[PDB]
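S.K.: This structure is in structure tokens; I'll ask about it shortly.
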Amino acid sequence: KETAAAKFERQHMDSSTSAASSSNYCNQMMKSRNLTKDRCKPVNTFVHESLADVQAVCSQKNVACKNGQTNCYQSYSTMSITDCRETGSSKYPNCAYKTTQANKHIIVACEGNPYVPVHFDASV
Ligand SMILES: [Pd+2]
């Protein structure tokens, strides 16, 4: 019983660095975070910000989730994220990732008490 909230931390938080300073980054990180145990996860996003900052988004701009739910919120300022996308030559269990860096607003879905993120919906 890993909590969705802990699951969110494992899958999307990386405060430890302020930017994906490497092209290794995704390869390492996707494997490190167990996003390659069942299969190659096609796409994952990592957020280079404090946990409190990312949790604070849960009381920022309420916006429609991609699945039609009302429990998504958009960051007021941009955040340092790193998109990991799976390449063509990625074959499980040799999962390989094109690292990509940007500053975009994030959008997350929150739920629970305390009200915290359990899902990364999009960057904008
Ligand atoms: Pd903006």
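What you see of chain A is 27-150, where the numbers are those given in Swiss-Prot.
Per the header: X-ray crystallography, 2.7 Å.
From the backbone N, Cα and C atoms, a Cβ is placed for every residue, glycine too.
Taken from Swiss-Prot, the feature active site, proton acceptor applies to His38. The feature active site, proton donor is assigned by Swiss-Prot to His145. What Swiss-Prot records for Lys33, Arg36, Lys67, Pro68, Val69, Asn70, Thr71, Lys92, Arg111 is substrate binding site. While the structure shown retains the original residue, Swiss-Prot records the mutagenesis experiment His38 to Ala with this note: Loss of activity. Here Swiss-Prot describes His145 to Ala as a published mutagenesis experiment; the accompanying note says: Loss of activity.
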S.K.: Round to a whole number and give the Cα-to-Cα distance in Å for the pair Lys33 (substrate binding site) and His145 (mutagenesis position).
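M.R.: That separation, Cα to Cα, works out to 9 Å.
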S.K.: For the recorded positions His38, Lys67, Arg111, which one has the sparsest Cβ surroundings, going by other Cβ atoms within 10 Å?
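M.R.: If we count Cβ atoms within 10 Å for the recorded positions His38, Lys67, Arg111, the smallest count is at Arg111.
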S.K.: Can you tell me how many other Cβ atoms are located within 10 Å of the Cβ belonging to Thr71 (substrate binding site)?
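M.R.: Excluding its own Cβ, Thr71 (substrate binding site) sees 19 Cβ atoms within 10 Å.
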S.K.: Expressed to the nearest Å, what is the distance separating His145 (mutagenesis position) and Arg111 (substrate binding site) at their Cα atoms?
M.R.: 17
S.K.: Within a 10 Å radius around the Cβ, which one of these recorded positions has the most neighbouring Cβ atoms: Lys33, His145?
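M.R.: It comes out as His145.
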S.K.: To see if you understand the setup: which same-chain residues, six or more apart in sequence, place their Cβ under 8 Å from that of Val69 (substrate binding site)?
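M.R.: Result: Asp109, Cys110, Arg111, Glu112.
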